[PDB]
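First up is the structure itself, then whatever we jot down about it.
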Protein chains: 2
Amino acid sequence: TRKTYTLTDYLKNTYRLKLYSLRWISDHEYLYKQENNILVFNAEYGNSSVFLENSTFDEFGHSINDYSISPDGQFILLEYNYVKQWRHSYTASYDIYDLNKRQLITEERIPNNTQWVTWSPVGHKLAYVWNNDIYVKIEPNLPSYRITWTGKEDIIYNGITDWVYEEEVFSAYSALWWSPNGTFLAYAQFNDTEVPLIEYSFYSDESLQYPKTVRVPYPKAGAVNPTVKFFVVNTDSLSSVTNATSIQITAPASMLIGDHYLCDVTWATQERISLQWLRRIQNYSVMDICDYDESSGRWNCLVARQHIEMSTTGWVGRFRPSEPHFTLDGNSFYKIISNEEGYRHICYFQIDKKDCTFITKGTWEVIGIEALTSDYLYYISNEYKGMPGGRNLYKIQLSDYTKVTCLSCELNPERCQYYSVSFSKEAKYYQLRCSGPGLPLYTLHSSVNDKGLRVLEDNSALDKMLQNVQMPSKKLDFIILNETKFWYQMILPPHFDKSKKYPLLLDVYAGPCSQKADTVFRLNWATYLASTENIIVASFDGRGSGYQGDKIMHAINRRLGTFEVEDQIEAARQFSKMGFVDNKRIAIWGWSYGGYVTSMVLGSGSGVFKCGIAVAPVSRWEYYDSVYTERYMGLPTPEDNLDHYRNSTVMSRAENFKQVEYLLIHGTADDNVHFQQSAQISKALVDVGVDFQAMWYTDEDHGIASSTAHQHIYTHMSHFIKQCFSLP
Amino acid sequence: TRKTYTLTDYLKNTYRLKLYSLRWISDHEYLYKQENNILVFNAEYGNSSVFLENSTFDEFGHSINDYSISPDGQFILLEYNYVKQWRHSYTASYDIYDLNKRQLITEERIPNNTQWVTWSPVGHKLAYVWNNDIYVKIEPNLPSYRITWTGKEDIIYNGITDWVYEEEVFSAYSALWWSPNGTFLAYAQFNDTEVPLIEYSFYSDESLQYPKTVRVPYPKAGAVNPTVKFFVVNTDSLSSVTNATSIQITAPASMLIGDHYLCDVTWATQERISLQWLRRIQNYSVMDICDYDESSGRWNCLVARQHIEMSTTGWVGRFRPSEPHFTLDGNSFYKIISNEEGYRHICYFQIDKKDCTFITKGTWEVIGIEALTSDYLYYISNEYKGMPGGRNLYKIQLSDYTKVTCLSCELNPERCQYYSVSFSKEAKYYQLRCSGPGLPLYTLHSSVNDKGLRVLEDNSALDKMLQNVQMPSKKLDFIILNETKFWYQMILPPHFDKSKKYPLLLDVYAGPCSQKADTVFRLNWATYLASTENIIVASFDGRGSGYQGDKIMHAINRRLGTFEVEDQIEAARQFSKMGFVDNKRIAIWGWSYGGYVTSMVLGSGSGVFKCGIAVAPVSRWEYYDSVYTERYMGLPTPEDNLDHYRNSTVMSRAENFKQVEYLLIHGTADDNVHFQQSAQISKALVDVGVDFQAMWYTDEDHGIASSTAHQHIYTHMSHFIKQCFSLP
Ligand SMILES: *[C@](O)(c1nnc(C(C)(C)C)o1)[C@@H]1C[C@H](F)CN1C(=O)CNC(C)(C)CO
Ligand SMILES: *[C@](O)(c1nnc(C(C)(C)C)o1)[C@@H]1C[C@H](F)CN1C(=O)CNC(C)(C)CO
């Protein structure tokens, strides 16, 4: 009777989920765009004003990609001519509009092709990288002090990371951290010189007579890693006549003995900074706290203020040693680390005392520290109801670690179980982002007493619509293995009738510290598979997953492609027997790492899976980047972990692919997971004689995100599924 | 009740077709392998002795790829460590074995990596190329004299051709030529300095961590072509003076005005040589005839011995100007050219007279000249029975051109309609090679009387096995269009019932001067398709095809992607009318040029075809080599033929693929028809949202000939056809 959620309704967005993005400018005011017109809001009463009429640059001349208003607000950065690079980088052109004299500054502007630009944390100082060199501008109109002169495309990187640091280390192109008030501009420096390059044809338009060869400095497992350096410079003291002096802050002694990385930078006080260094063998990292010696002009870091973070069960941190959170005075910070039972809780640190006193504990973890006042530390965790897939805001009274208060748990247990937050300047007010299991709910709150000012968004619209369409249902339950529970979720169809046999598709990622089984609400391909194709889509976080302790997450240390593969199978099998699933119709697909698990599984021999799609998979580990791979796999050497590197390969299981219908997809311009990886699978599948399906995607990346290529890649996949499950 | 000719039978070569490849080493003795051991047959009697016992090179310690015995029968060149490259090029290791002292020359040895070798056509001189440089050896066991010191990788080629000459002109790697008695050594030299480079990647073996990039000098339509220079060195005068000297021969100035190519190099006497020059605009070529001047020491080419050959309807020659065959005294030659009617025939030339005289004429074409003795000239043509898809040896008397005898026609008329021959050194003997339409037959004959000596291979053994298998039949008739008849051929299933409707797969090539319709017996994929899946398989030689006159071949000059396409469709429409063709099941599939027409045909919007397959097709002409693309397309400039270039891509007919089922397949290391070509097709379909089937082939070339891939590509295609025709 009622329509179902169709693939068309997905690739098109017939049903758009409402958000509420606001940016706190003061400790009680945030900006919010509404109808291209940016308004300013008073978090208390909720009144607002037209900060910037949507018509202001009604004849700017260019399409304005994005805007950043200077800390004090006396200016508003203007981004255009945007051109995406990797996951976080891009080059764009800017323009600064003096929000006072209503003038689009013109004397001395930011060069075209600017790699990254940033205001100071206070006032209106700008900082930007162009041609790999850092430039500073005290005034929007005044020329700019070229801080560095080593910039040289693909070799030296000042203030911007390289391929590897941007992806696997700083999840950002940027690499320069202003100081609190904007006196010191710190910045990292990367020298890719002896780093091997990955090279791939790019075919551009249809007119490019000869395909171009994209060549990026990218280190693969065991390769030659990029070098790094940290410098700091006083922005207040820069001669227009002379060249800045950036004072280097060398890495420690245990860190310089071998290949290393700069894993995290954080300012403590207007004169103190803390640096965390990670060893190429990522089970050891050291945080330095450098103070500024007014006299010497240099920066000193008293080893008696040095701290160590290591691991005997695996690597350090979740994906990287967590960042610290200093007190106002800077004599102590709070930092998330794993206790002696393998969980990650919050630890209290005296900058010059060797031991840290955890303020939380239990068989749950801390997702992240979100706010630190003098009486409270607010954080997000999955403590509530013992479900690792739900997150909630809490606050612990710094003066009495037993007076914890969950500010979100009971807000609406039915609709909400997964929270995210935003705190204004001095954590005066805060917005709670409820993203599931029910439709998203955005609400603003105040710290003084945790009173719920008002509701900013409730997707009522969406809601009203979705009641005319048979949406699927979700079940988050679990299974006990070895007395340990591993969670899973199933997207069930409408009218799901347990007296029947529904084919099932296992949705897998199964990477390290991943979590595919949670409480969030989603409008995705599966919503369609479940709703229109009556296909149960599962997902399972088994040995390997995170947010549940090291015993599980580290379970795969050095053994990638083992237990997490075997555990996917297990759940399947177990599912395979629940009466409502048709064990002659069980598929499994994956993207990225999932594609890798999807592949390793289809090549397992389990005869549990009929078919399977692997998108942008990883064939073997020696083909991936160093930082990620080695973190979990170690070094590709006989003296280290070559056998498992060699054992972990998809290729060596090619012949087992004979008992499964398989589909391979990759985007020829993938800079993350090289086409080279699938390209290597298929050749192996051809030499053993297994027939299978394949499809490449010209010039698409690890995202196959271009619109047309997106609608096409799903349209192709569904067809592959329906054919496998024999659906009309 | 007998089994059919199955797909496996095709891939596994179960029904082996025999043959008899021999190499004349004299006027009465030829060499043949006969169970691993070169024998020496005597044509006059057939008796025979072991020339090279198979168990000779047993303790060699390498797998020999081929042997080359020196003209005098005094040595033998063992070739090993074979390493292919392009169509014909390849690199190897060599070793000479002194047949007489039955020993293996160990001093002054041929360099590993020799790109080319060649015995002098008399005695035992050796000239090999190694590192783009020529080297001569008067004695197998003495040092080499270097002939050229300009050799340089990917820049200057001496004695070997670059990519475009190796494929589109000479059809061979070797770019040197020995004089009749091997006193001189002529050789072309190529300079691809400013020739762009095609850059594709080669993933290698699974152990290659980083993908290699193949970069090769390749001139695409319109781009910068490689220039050429010709020289001749006297090999006998190397032992007396110092360094060697090479006398250069420069192309006539009618060529020097612009870009030009060297298309032919034919020695006429001991001191007379002909060269043929074609202009980048291949519709006008010239032939210089050059003598060796003993008093100047240089090569003199009298302009009065200059011959022009041009076409006003198209280009010159089938693919390139045909070659001459001089009479002993090198004062006159015979050469196939296009008469006044437009048919290719043997004209008679007096080196210093500009008008030649045809010695054959009519509405058929002489295929090639096979031998020229003092009394007769021998040629192959498709005259017999006015069947163009035919081939027969003919004899013409030089004293009386009215006295023509067809030496093969009536030998066995039902079994043999496609001949090919191999004359002895002076033409005293010859071997005819029946290639169909019955099973291939090889006989031997005496020239003096044209009486058949004996039978070499009659494939009786294969004929027995086949009695016990459902083989498909072949019909070769024609249809009529605009008064002109266009020949076709169908492969028909066993027990073909013209009262039934059979599904039809159109096999196509359509390239200019292509002949897909003929009387040749073959055991290929179609065999299986007709013998196992009861699918009628046809091919059509329409406008553009050759061997029927320039009025049919030159029909598409400057207009590729039109007539030959519009026609292939009509033929489908002609076939369906016949009444045993399932209009609902008609598919087309090509490869290379064919692949291009297949693709054009499905976007045609002709609603004629259901599904189709295009292996390694050309998508647009500007992505293809200049020598070939420009020969039928002109130059992609607006002053020339740009309009039709842009007006004949597959990419623009993307929206029309919606009405059919596509399947694009391409090797990723296709140096000939780059991957670039399908990657632009897919991207063009994906952009209009057209679903299709793809399948790439890691490191396969334009021949996807890898044993496993060969078996893979055909198995995968088989399935596509099956479902396309839901047989199953
Ligand atoms: C792959 O797993 C990948 N790419 N993006 C993603 C998610 C997390 C699904 C968005 O997964 C790819 C292949 C390896 F498995 C690791 N990897 C990465 O992209 C690594 N990148 C992050 C997101 C883990 C951190 O840079
Ligand atoms: C394509 O036609 C091709 N390559 N090999 C072959 C056959 C003869 C089927 C084995 O077809 C390809 C694309 C263009 F049509 C031209 N071309 C060539 O390889 C070059 N054409 C020749 C064969 C006339 C010269 O090498």
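Counting begins at 1 with the first residue displayed.
Including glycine, each Cβ sits where the backbone N, Cα and C put it.
Sequence annotations record features per position, and here Swiss-Prot assigns active site, charge relay system to B:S592 (among others) based on sequence analysis. In sequence order, B:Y509, B:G511, B:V615, B:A616, B:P617, B:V618, B:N672, B:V673, B:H702 make up the list of same-chain residues 6 or more apart from B:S592 (active site, charge relay system) whose Cβ falls under 8 Å from its Cβ.
Per Swiss-Prot, the feature active site, charge relay system maps to B:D670 (among others). Taking all protein chains in view, 23 other C-beta atoms sit within 10 angstroms of the C-beta of B:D670 (active site, charge relay system).
Annotation source Swiss-Prot lists active site, charge relay system at B:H702 (among others), citing sequence analysis. Of all the Cβ atoms in the protein chains shown, 20 others lie within 10 Å of the Cβ of B:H702 (active site, charge relay system).
Among the mutagenesis results in Swiss-Prot, B:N47 to A (Swiss-Prot position 85) has the note: Does not inhibit dipeptidyl peptidase activity, interaction with ADA and homodimer formation. The residue drawn here is the original one. Taking Cβ-Cβ distances under 8 Å and a sequence gap of 6 or more within the same chain, the neighbours of B:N47 (mutagenesis position) are B:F41.
The Cβ neighbour count for B:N54 (mutagenesis position), using a 10 Å radius over every protein chain in view, is 13. In the three-state DSSP scheme, B:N54 (mutagenesis position) is classed as helix. In Swiss-Prot, a mutagenesis experiment is listed as B:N54 to A (Swiss-Prot position 92), annotated with the note Does not inhibit dipeptidyl peptidase activity, interaction with ADA and homodimer formation.
Cβ neighbours of B:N112 (mutagenesis position) (same chain, under 8 Å, six or more residues apart in sequence): B:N81, B:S93. Listed in Swiss-Prot is the mutagenesis experiment B:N112 to A (Swiss-Prot position 150), annotated as follows: Does not inhibit dipeptidyl peptidase activity, interaction with ADA and homodimer formation.
Looking at Swiss-Prot, the entry for mutagenesis of B:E167 to K (Swiss-Prot position 205) says: Inhibits dipeptidyl peptidase activity. The Cβ of B:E167 (mutagenesis position) lies under 8 Å from the Cβ of B:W86, B:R87, B:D625, B:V627, B:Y628, B:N672, each on the same chain and at least six residues away in sequence.
B:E168 (mutagenesis position) falls within a helical segment according to DSSP. According to Swiss-Prot, the mutagenesis experiment B:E168 to L (Swiss-Prot position 206) carries this note: Inhibits dipeptidyl peptidase activity.
What Swiss-Prot says about the mutagenesis result for B:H712 to A (Swiss-Prot position 750) is this: Inhibits weakly homodimerization and dipeptidyl peptidase activity. Proximity of B:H712 (mutagenesis position) to non-local residues of its own chain (separation of 6 or more, Cβ distance below 8 Å) is seen for B:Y697, given in sequence order.
For the mutagenesis of B:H712 to E (Swiss-Prot position 750), Swiss-Prot gives this note: Inhibits strongly homodimerization, dipeptidyl peptidase activity, interaction with CARD11 and T-cell costimulation activity. The structure shown keeps the original residue.
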Checklist entry - If you run the three-state DSSP split on B:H712 (mutagenesis position), which class comes out? => result helix
Next on the checklist: With CB distance below 8 Å as the criterion, list the recorded positions among B:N47, B:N54, B:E168, B:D670, B:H702, B:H712 that sit near chain A.
Outcome noted: B:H712
Checklist outcome for this item: In chain order, residues whose C-beta lies under 8 angstroms from the C-beta of B:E168 (mutagenesis position), counting only those at least six residues away in the same chain, are B:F319, B:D625, B:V627, B:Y628
Next on the checklist: For B:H702 (active site, charge relay system), which of the three DSSP-derived states applies: helix, strand, or coil?
Outcome noted: coil
Checklist entry - Expressed to the nearest Å, what is the distance separating B:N54 (mutagenesis position) and B:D670 (active site, charge relay system) at their Cα atoms? => result 37
Checklist outcome for this item: Distance filter, Cβ under 6 Å of ligand 2; input mutagenesis positions B:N47, B:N54, B:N112, B:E167; output B:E167
